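*Asks:* Could you have a look at this structure, given as structure tokens, before my questions?
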Amino acid sequence: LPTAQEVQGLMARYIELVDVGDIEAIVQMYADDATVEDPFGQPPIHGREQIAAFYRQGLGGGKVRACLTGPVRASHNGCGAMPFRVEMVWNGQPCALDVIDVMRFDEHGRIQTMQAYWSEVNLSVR
Amino acid sequence: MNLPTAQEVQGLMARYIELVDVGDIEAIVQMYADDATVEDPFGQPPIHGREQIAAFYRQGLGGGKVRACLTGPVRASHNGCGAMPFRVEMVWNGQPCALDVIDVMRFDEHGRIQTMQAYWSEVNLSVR
Ligand SMILES: [Cl-]
Ligand SMILES: [Cl-]
Ligand SMILES: [Mg+2]
């Protein structure tokens, strides 16, 4: 599996791609049989077409920005967790959402599972 | 209480950090379900049940000199789960150290911690 140091780099790269809005590059980071639970508690999304559609819905408009708010925490079994903030629009107003993603990677360095922890308690209107 | 709401998860997980910070091992253990599992660090074998969990915390905190604080808000779900970032400050090998951690917790229908997973490794340790 990817080393702890490699997990930190991969998870940081993911946030960079979200921040620039490169949907195709994001989808390429995922394994074929990957699942996305975003927000955690909702049914998993699976399939590359479905994951692409998910990121199109969220990022296609542009005007989404994302940045790490602390270091990536990485394990020795190919997993990590990271805190970040998303800037977006809600009800036509600028808002911020605080999120933690948990990721497991496969032996090819691709995302096998992603779980995103957030709810309305993590939303701020600006 | 019942299965915690997102707000309640935020309060429970914040109280957990306060208990680590003060080092009240028996109060920490009470927050766990009787048959809870802890994986700390994630990737190592799970610890099962309050006796083992108490032994684990007494090894980690019984020496005193540990301080913990949240470094950002608790993230909570609507199915009794949450995740939080925090920093632990300790003294080791004659050096003040800091460890950055994220804990993920799942709560049961009585408001007790059913599972805890702690994400960290040596890449998250800073010595002085
Ligand atoms: Cl942090
Ligand atoms: Cl944060
Ligand atoms: Mg039970």
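When the header is checked for method, it gives X-ray crystallography, 1.5 Å.
Cβ coordinates come from backbone N, Cα and C, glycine included.
Pulled the feature table from Swiss-Prot, pasting it below:
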ACT_SITE  B:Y16  active site, proton donor
ACT_SITE  B:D40  active site, proton acceptor
BINDING   B:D103  substrate binding site
MUTAGEN   B:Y16 to F  Reduces activity 2000-fold. Reduces activity 10000-fold; when associated with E-103; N-103 or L-103
MUTAGEN   B:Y16 to S  Reduces activity 20-fold
MUTAGEN   B:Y32 to S  Reduces activity 4-fold
MUTAGEN   B:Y57 to S  Reduces activity 100-fold
MUTAGEN   B:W92 to A  Slightly reduces activity. Reduces protein stability
MUTAGEN   B:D103 to E  Slightly reduces activity. Reduces activity 10000-fold; when associated with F-16
MUTAGEN   B:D103 to N  Reduces activity 4-fold. Reduces activity 10000-fold; when associated with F-16
MUTAGEN   B:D103 to A or L  Reduces activity 100-fold. Reduces activity 10000-fold; when associated with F-16
MUTAGEN   B:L125 to A  Slightly reduces activity and reduces protein stability; when associated with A-127
MUTAGEN   B:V127 to A  Slightly reduces activity and reduces protein stability; when associated with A-125
*Asks:* Taking the Cβ of each of the recorded positions and counting other Cβ atoms inside 10 Å, which one has the highest number: B:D40, B:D103?
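*Replies:* Max Cβ neighbours within 10 Å, all protein chains included: B:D103.
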*Asks:* Give me the long-range Cβ neighbours of B:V127 (mutagenesis position): same chain, 6+ apart, Cβ under 8 Å, in sequence order.
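*Replies:* Within the chain, B:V127 (mutagenesis position) has Cβ neighbours under 8 Å at B:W92, B:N93, B:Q95, B:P96, B:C97.
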*Asks:* So what sits near B:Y16 (mutagenesis position) in its own chain, CB-to-CB under 8 Å and at least six residues off in sequence?
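*Replies:* Sequence-distant Cβ neighbours: B:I28, B:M31, B:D103, B:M105, B:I113.
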*Asks:* Quick one: give me the count of other CB atoms within 10 A of the CB of B:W92 (mutagenesis position).
*Replies:* 11
*Asks:* Just counting, how many other CB atoms are there within 10 A of the CB of B:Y32 (mutagenesis position)?
*Replies:* 23
*Asks:* Which of these recorded positions is closest to B:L125 (mutagenesis position) if you go by CA atoms: B:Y32, B:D40, B:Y57?
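*Replies:* Given the candidates B:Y32, B:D40, B:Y57, the nearest one is B:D40.
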*Asks:* Between B:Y32 (mutagenesis position) and B:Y57 (mutagenesis position), how far is it from one CA atom to the other, in Å?
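*Replies:* Between the Cα atoms of B:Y32 (mutagenesis position) and B:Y57 (mutagenesis position), the distance comes to 12 Å.
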